[PDB]
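All remarks here apply to the structure that follows.
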Amino acid sequence: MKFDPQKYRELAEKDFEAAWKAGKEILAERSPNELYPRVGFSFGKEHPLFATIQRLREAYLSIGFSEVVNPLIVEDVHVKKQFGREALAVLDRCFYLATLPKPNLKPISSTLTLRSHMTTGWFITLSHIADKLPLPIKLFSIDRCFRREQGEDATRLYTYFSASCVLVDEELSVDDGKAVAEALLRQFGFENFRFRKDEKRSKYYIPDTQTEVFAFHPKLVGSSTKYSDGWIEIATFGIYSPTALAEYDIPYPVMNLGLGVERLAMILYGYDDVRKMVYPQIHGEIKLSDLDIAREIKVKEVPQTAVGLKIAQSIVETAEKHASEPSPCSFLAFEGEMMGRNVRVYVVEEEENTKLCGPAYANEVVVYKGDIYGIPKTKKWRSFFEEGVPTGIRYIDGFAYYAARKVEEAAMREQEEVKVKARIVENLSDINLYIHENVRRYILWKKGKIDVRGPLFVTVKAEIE
Amino acid sequence: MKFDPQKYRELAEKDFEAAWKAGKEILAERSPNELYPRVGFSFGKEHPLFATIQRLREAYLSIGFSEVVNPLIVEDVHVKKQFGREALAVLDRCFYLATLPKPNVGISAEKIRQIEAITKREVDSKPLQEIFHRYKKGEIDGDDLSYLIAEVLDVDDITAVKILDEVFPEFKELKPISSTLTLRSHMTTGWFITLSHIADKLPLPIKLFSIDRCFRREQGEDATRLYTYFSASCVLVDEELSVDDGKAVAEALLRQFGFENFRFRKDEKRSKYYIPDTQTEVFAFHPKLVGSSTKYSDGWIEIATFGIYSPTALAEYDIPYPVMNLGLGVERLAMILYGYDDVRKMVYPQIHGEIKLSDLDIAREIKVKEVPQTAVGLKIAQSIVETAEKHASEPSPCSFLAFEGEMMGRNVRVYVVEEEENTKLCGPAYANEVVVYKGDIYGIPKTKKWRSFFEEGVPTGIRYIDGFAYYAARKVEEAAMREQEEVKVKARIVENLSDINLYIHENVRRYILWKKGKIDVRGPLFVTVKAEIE
Amino acid sequence: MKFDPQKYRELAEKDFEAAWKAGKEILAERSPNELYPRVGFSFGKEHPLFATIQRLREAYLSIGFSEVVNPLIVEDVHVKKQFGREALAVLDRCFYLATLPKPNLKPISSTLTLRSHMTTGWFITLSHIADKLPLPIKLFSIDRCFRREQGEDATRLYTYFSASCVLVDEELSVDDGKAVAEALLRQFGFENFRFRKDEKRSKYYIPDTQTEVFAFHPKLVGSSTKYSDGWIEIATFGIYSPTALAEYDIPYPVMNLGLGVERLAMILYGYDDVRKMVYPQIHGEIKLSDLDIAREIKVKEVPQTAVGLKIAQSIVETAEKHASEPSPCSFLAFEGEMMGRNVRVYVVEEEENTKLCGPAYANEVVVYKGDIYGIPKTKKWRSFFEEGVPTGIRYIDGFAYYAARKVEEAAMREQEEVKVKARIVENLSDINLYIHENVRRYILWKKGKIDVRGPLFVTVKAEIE
RNA sequence: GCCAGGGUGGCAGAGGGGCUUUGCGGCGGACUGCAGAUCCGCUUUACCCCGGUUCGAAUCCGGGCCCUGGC
């Protein structure tokens, strides 16, 4: 609450310590569902694929390449100009575009295709500048490509991102490609590199320049994979063939290096399955932290008056010191007024030979590894309390709040007495607690469990006058 | 090299394979020092501290706080308006700003000055008692290129610097004089000031942050603490606030840095600028810390602290609303994120001897000293290695024509030979390769004995004969200039890189020494090359 | 509200158009203060100084320099080692550190100082590596420095940021410094550069290498300053003198370039005064957009029942079609029930020879240039309505809501009739609208004005039974 | 912060009022040697800082730091 500086100013002139202690007066008195962890801030989380793409942009810029957007939709003649004879074979892996013929049904294929690698687009782009800009020209682009690889999914996806670059200069060799790979890859934590000639020898690359790049990453040593030794194939490059360059009037050699983004991201963020990584929602990988679930556990009925609160608070108070006493037995917890009349609240047990409260009255609700537990703070359960996240709500706590608001309803109901007792807890409900239907569906989906049980056996009585 | 597009188009349209194969002509033939890993690209690295700060900026922004710059230099009265009597304990941990006073070329040093022969060094000029009085008025540092360059003649500080020393030992006396100005020991000292100008003129709630420097002495040591540090701080101003707002903020912030669980305890200090019982310490759990050798084996560490400003203190600046303040020590977070155990090594690696090159870096630094300056010379070298590889077992004596051709318009024939008898053309270590492994440079042969090195280190791709061959070719190449006719160069026992025509820049050599690394490049090369140039 | 897919599924199988139109049923019915622009999202805004610092880090990394942290607190002997004789003069501009002597008051100066430029720290840092790392060594650091320049503030501040770098190599010249400046500055939009020898010729730089850099920025041409021609002094560099390098055992020349951050930021974000830029709160530069202020304008009393709303809504409805009718005159606006009994709401005027509503009943509240206006939608005021931000709340709108909640209070009060009328509007209050005390203090501070006036003259009567 | 043993050259490790180890390492040179060695020459006379004792202290005494077996 807002306060007056003068008061505290002079009030502190008289007695500092008193002024200081007086300060608690400005603090807000929070009710159940407004207490941590039930209250919190949220924020967006980025996706591993796009984070990686952004890291790659930075890395290329770090070594001098300028960004470009290459043609994505292209006439199949371009693949013909680039692969030569081997072109028919290549086009098999591509997708062609088809359009519905404007009915004055059946789509009609055109001669347009989606690029299968960035290269199809690089030649077009280079044709307009390779002879008009100072050398060397260093361009890069991280964008989508489409491929019909076998037409499966267990091995590959239809669309993927290629983090690609081209280097145009008068004198080039396979060494420029090795230098670029190391400089790019070192920025991602790779420490050692090995290169081997790629057996396929594609016709758009000068014979024997097509190289496969292997890099070593410590993060992968001891990995539950064949990448256990730390090495993995991560990119490929080659020097474009004059046969292809010539079909675009490019007169200089061109070093092209391409790296598959999905694989890098998997390594950086620890994924084993590409699809689980880029499409987690679609592949049931949703996930909430224990702290998240704990925040969703709320008190259903809460006292609506400042009086109600201090009542539930008192109910709890006396049960924390007389849950032992033999029954029958009775105690007065609260005495005062609300809504216009005084009231007396009693914590009791009518049954013979037993204790006031059940042995589980002090059990606390705590989340651990996706499960919700109702347990006692015993050495037996320590690990749950220290590594999970306790709600700070006990069995009585949840009940008292219900009790209070219940007499509070009697007061406004014109009654004069109310009976509210609790016996055996079987779920969150029995303890005046709930979670939104979506979180419940979540926990089932994740095959989690809710174990909130126990002998509460606690009764409260009150008489309003 | 460049090529002709039209030519390639027309040859490719008819005979594709021929054109494709011919493409190799446009590639560059690289000399030894132009080959990977000897050539490379570089890039700058980020310092862990500043990296963390930028991430913290992004994290505070993502949760709705706006950036601010708070006062850093402040009168110590603010620590008093904020702590009350406890202030003295605080100020004893702070630094005060002291400054140097101006010297007096009068009164103090003039009654006993004009009572003696002032200056002799002839520069005479009229009494600049004024141009020297203005020094008690308003001056600076570069003002020296004034009362000299445009006074008693003499451009710049040629005689300006020295005229001072041997004429007025008065400047050499000066001693700094403290003031009441202090350097904030935590962001809080400055938040109050900043908040006094807006807590009541901006829409509530007000969410501001600042990640900046603070200063705080500690036992006068470095291994016990640092004099300056960064605090990633924030303030929340609203009508209703409780410790829960501090918790919610700590979690929303820390969760973005990989922490997953939090615990809060009351701070025994119970500092006066905070409402009693609100000063909380925050402990967080981070995976990277579990199983760690550190004192945080279980993954828990105290990462921040927060509280709610005492209305007693808010009043001193006329702030009418409660405010929550959370501070995070940046250095510690950086250590966790980038894996460091010692603050000092983390932020001051260069000064604390923590410099490092990777094996790959060292390999790149191993170059070939002597290299043929001719395209034919390179061919000559290539052929030497070639014939040396073909007839390395031929019993002694023996001889082989390695290369026959023209160089400088003077026919040449180079031979690989072995004079001595009872041995072979090439020594046993002729095919040894130079490889960098765990900081050392080794001259070794590919033997099951050294798999580890060739597999986990970085091969330079250069062998004893390769290095020697380049040396030789350059030699004959030189003779072919001295108008010579017969050249002979030999290699016997190898002691170091030098004996292989290999070298490393002097800084790299020192790095290796400093890191207690070694260079073991030895072995029996015993290879000879003879040339006849006409 | 949550709905059932099956219903809409089959319901759409019967008649799509009907299903579609039925969709409006799931939308939320928003009450006054929950309507745009009264509801919104916020987000953090970064400060120009720190944004610039971050752009500078990127720019240095873009050209190959690695980040470093240099010593900030230093023994004054280092300035002595670096400036030689000219050192006494330099120390005058520095700050020394003093500590309170632990009383078993008066601070005692030590021999420690704060660096006045990054250079004081570079030498220390370079001493440990210039002879142990491959050349060239390219380091940079953007951090704080302290200076007692004249001891004023109208010209300079005590602390500032230096965006600095060093380049260590065997062969260097003043040309390396020019190359670095252009590469760094081009990334900030500067297009042309001129260099002139700095007259001061500091002793830590090789004589005649200390250079001043001038750069041209189009953003500054036509600027209300002498920077009108587009040029401005933006940085300085030089090659460290062997005299100084030698005191640290550094055997190679070193190119050092430093650029003052505050000036760059001012240019990038358009500021004329350094202090107004880095300390806007302290120099009264707080600022809220019109849209922000509009959002803070809320309806004080709002009908608490769905019935109350449709009532206020109806009051408004009939006044929009009978504000003309001559008075005395009366109309029935609503008839139905709430809280347990039927009610009839009347919009009327008892006075003779006049109109039902005042001529200002339809005036709208709109914010423009920091001022709040109550005006009619007339060609005369068009520019205000098209360039400012209207609240969407008119004079009647604000009143009706009050009327409604007022009968709503009579219903629960057991009454049977209520009189609520409005005459002359003099402020936001008279129209059932308010703004939080801090926004009001804001508007006064910014010397803004509130002009909400006019003849409302509208009366409402109702009788609950 | 309270008990105790101590702080030596690049690394290692003896010793103990002035002369004084030593080993590794390293650097320069020599060697008819076909494998990772041989011989000669080599330092910055090394023992934290402030006082005290003394003709003289690294070695004796007091204090300030720094490492360790301890609460």
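All chain C residue numbers match Swiss-Prot; in order, they span 1-104, 174-534.
Method of determination (from the header): X-ray crystallography, 2.6 Å.
Backbone N, Cα and C atoms are what each Cβ position is placed from, and that goes for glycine too.
Classification of C:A232 (substrate binding site) by DSSP places it within a strand. Other Cβ atoms within 10 Å of the Cβ of C:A232 (substrate binding site), summed over all protein chains shown, number 24. The substrate binding site annotation in Swiss-Prot covers C:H186, C:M187, C:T188, C:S231, C:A232, C:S233, C:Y273, C:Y274, C:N325.
For the recorded site, C:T423 (mutagenesis position), the DSSP three-state label reads coil. Among the mutagenesis experiments that Swiss-Prot reports, C:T423 to V is described with the note: Shows higher activity than the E418N/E420N mutant with both suppressor tRNA(Opal) and tRNA(Amber), and the activity with tRNA(Opal) and tRNA(Amber) is almost 30% of that of the wild-type SepRS with tRNA(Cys); when associated with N-418 and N-420.
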Helix, strand or coil at C:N325 (substrate binding site) [DSSP, three-state]: strand
Interface-adjacent recorded positions, chosen from C:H186, C:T188, C:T423 when a CB lies under 8 A of chain B: none
Per DSSP, three-state class assigned to C:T188 (substrate binding site): helix
Least surrounded among the recorded positions, given as C:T188, C:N325, C:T423, when other CB atoms within 10 Å are counted: C:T423
Candidate with sparsest Cβ neighbourhood (10 Å radius) among C:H186, C:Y273, the listed binding-site residues: C:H186
Diameter of the substrate binding set by C-alpha atoms, the set being C:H186, C:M187, C:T188, C:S231, C:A232, C:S233, C:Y273, C:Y274, C:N325, in angstrom: 19
C:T423 (mutagenesis position) versus C:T188 (substrate binding site) - Cα distance in angstrom: 83
